[PDB]
Amino acid sequence: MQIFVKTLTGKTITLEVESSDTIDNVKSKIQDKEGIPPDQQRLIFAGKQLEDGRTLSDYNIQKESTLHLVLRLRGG
Amino acid sequence: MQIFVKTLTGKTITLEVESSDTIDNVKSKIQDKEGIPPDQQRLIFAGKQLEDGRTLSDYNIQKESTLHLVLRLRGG
Amino acid sequence: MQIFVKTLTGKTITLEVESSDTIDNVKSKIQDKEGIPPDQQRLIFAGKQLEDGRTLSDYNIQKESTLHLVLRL
Amino acid sequence: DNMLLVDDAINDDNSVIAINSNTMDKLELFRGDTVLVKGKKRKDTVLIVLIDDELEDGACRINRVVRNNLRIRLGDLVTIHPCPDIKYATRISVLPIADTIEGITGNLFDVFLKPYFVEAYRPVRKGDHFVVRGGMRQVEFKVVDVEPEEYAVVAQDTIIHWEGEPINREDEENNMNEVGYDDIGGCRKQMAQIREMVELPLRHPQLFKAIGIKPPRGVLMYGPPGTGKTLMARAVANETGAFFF
Amino acid sequence: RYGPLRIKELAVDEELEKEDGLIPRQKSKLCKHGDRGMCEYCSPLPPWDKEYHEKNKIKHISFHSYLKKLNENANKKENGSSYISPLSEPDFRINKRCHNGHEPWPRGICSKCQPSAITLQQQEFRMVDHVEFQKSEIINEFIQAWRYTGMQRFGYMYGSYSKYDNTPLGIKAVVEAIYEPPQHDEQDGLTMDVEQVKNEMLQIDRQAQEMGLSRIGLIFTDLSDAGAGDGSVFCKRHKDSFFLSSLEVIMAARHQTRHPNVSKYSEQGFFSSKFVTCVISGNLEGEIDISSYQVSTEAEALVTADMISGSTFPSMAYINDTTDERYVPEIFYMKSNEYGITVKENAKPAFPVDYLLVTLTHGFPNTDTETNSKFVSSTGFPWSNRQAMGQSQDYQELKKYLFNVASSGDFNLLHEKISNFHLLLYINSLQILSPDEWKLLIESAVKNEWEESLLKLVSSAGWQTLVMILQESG
Amino acid sequence: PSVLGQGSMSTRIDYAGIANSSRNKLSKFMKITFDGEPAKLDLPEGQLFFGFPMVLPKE
Ligand SMILES: Nc1ncnc2c1ncn2[C@@H]1O[C@H](COP(=O)(O)OP(=O)(O)O)[C@@H](O)[C@H]1O
Ligand SMILES: [Zn+2]
Ligand SMILES: [Zn+2]
């Protein structure tokens, strides 16, 4: 399913993945295409602390959704 | 390397020290120019509880860096 | 020695006290000067409680510093 | 010297004046120079100087709009002076004439003014008129307000405010104030008396300081009703350029 | 300047000026004419028509309507003048330099620079019409201050102005928050050094402007407890008694003179500051009703040249005496009798202040409308200068108040806790946050569409340091 | 209560003394009432006094 992910700065990328798919899959995909481990990644939607243990269906996400990614960097 | 150091009250001082230099060096300099034993000295930055045993390059602190000072007793 | 305090009234009052004494000494000085016993007095420095079981040396109170006084029954 | 003869300009630009080479040499002017031109009724304008040897020595060419603004006719004399201290217009507010804009759809600014001012640097002064010929239409406008005042150069970055209600044309004509002496006839004696009694105290006050006298202040005109007393007062006030009240 | 003055003022003034406010009227049964053509009763009613106001129980005429009346009364177009500014703030101070042949006032005066007799009269136009409190908490906390301590209070009220449809060309001042300056309140009165108050308020108002607020009045409580079982308070301010004694009137006049309202229709450019003063006294019953007032323009220009002082009579203001640097001409106050004739009575020893006031209508926003409150807050982090009570801003209260919310997430809950006026002021006072970081903080805390800005804020290292030190601190 | 005439800032500024002096106002070598004459009561900038005697409503 088409969706949009915007990082903290504002850089945006379009992803395709099923709503039933677990968000952990999207986090692993983001890691693969950005080398960012999921621990540093944190995805938010409407002020919800989305975690790798849930799927977008539980959060009730739909297509072209805007997901805000934040880097809990591991450099400190 | 030029860096800012701000105390609890608000006083700030510009110091020079190598990034590769151990943070113990900067804490000792603070002790010299303030007479504050390093145990009372807690240097913080970007939500990092810096310890005397590290060096700035570990924390990646670079020039024009401002670091805050607190005490470990119960706070400032 | 010379320190400045913000009292309840809101003005500024300068007090003299040796910096090697328990804070209860400062509380007694202020209460004697104005008449507000130290049982309810509480002192705040840079937004931090100053417990009476410690002197000023450990906190390393800088000269010409600022304290704030509050009351609590 | 600077009393250049008025003539009809070939170009339709509203801020371009063509001058003779000989006069340009006399006045030390050059192509592209912005100069302040004064005609009649104390009217003033800013014109870009262009060398033109076709005109006879001591003659200049200006278009219809500039002459209308200056309230002068072909064959007259205009005084041209340097205007080197003209700054770029920080913000120009301009409104069109209603009758001209009738039957126009879309944003008038983009249609007419946007190509007119971009890469043009046309000087604009308050109370002036400029006409834009776009496509099959021709529309006149007014220099309602200029910042800095009272005139400035409209640069590429200059902001233009075209928003505002249409301006009726009837106001300019039917309110034909600024009437000069040419609108009063048959009373030359009294007109001369009022002029010699008003202009000199105001236009040349230093005269009386040199002679060390207090000029007379009060004046009282009287006569049969309908003999143009108000008209004479208005004409004198407008010609003198004083703050009429 | 050959026309009206050129200057930029508040948006409310501009939008009000654009309107004309005419109240249409339909064919009256007394008309004698065809459908088209209106004779005398079918004409639109001007917005300044006093009959309509007094018929609808409105005591004043919505200043902008007064400006329209003045403009219509004169200034014919295309001729008749070169524009005369219709509004001029009266000034009573003697011209220090007239010199028709005489020397300055101290040792010489003529009849051309002699302040003529002043005719006090109730003003007819009130600048600001409706003072509106966004939420009951904003003033409930203020009154809770008195409840807890028992002493009086005093605090400025920041806010913003807007239209007010309920009145012809009326304005309303919506107050958003209340800031309490350091003052020494007492049983019968309150005191505060002016120097400290102004010095503090300069920076506080700078920060508020950065936040988009503005200082729009002062509010003080004059409350006493009754002998009833519950909490009841006497009504010491009614028709018979004094609505506002001399001293509060003087202070309000000074405040107005120091908060001028910029206007385009005066030679100086200012006229009749849009400053509103609110007092809490209690209605005829035991309630804690509030009120609003505003001293007229003459009183605004009267106190500047001294000429007034408090009197042991609460309802009357003493008049000073002539002396060098202060010339006080005879003051006649004009009233109306029961026979419809205006009477001028000389009152040198003392005169009532009822002629120096205009009353506004307080109220609260409709409880069935959209909510545009800047701050969903004011029940939380204790307000600034409540040292006299136990409330005290410091690290420990921040730790108790705004730690668990941030340490986990739930940004929806966090936003409301971050949109508290005093919280923002305190965190800015700490100076921990960087300037631009604080700017985006306020933009997130006082504006909608805040998700990205809030996420960026929690990203910035400043907030990380803030939370880290807060957690570490006891 | 006592503060309705005799409280803080009522003794600092002897409102009773001023009232009695105004009543017997002469060089000449306790209750307060509002039948008499006023007397100047000036206080510096920034001071408010709400201690004037109450009168209650008209009933
Ligand atoms: N040279 C002139 N002498 C007299 N009247 C003139 C002249 N030129 C025009 N008029 C006309 O004569 C009238 C003069 O009006 P005037 O008598 O000045 O008015 P007012 O009653 O205010 O004095 C106007 O209608 C004007 O247009
Ligand atoms: Zn009719
Ligand atoms: Zn004089």
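According to its header, this structure was worked out by electron microscopy, 3.8 Å.
From the backbone N, Cα and C atoms, a Cβ is placed for every residue, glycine too.
Here is what Swiss-Prot records for this protein:
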DOMAIN    B:1-76  domain 'Ubiquitin-like 1'
MUTAGEN   B:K29 to R  Deficiency in ubiquitin-protein conjugate formation
MUTAGEN   B:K48 to R  Deficiency in ubiquitin-protein conjugate formation
MUTAGEN   B:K63 to R  Deficiency in ubiquitin-protein conjugate formation. Loss of DNA repair function
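Reduced to three states, the DSSP call for B:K63 (mutagenesis position) is coil.
For the domain 'Ubiquitin-like 1' (B:1-76), the DSSP-based tally of helix, strand and coil residues reads 16 helix, 24 strand, 36 coil.
Look at the Cβ of each of the mutagenesis positions B:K29, B:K48 and count the other Cβ atoms within 10 Å; the largest number goes with B:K48. Across the structure, B:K29 (mutagenesis position) and B:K48 (mutagenesis position) place their CA atoms 20 angstrom apart. All protein chains shown were included, and the count of other CB atoms within 10 Å of the CB of B:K63 (mutagenesis position) stands at 9. B:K48 (mutagenesis position) sits 17 Å from B:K63 (mutagenesis position), taking the C-alpha atoms as the reference points.
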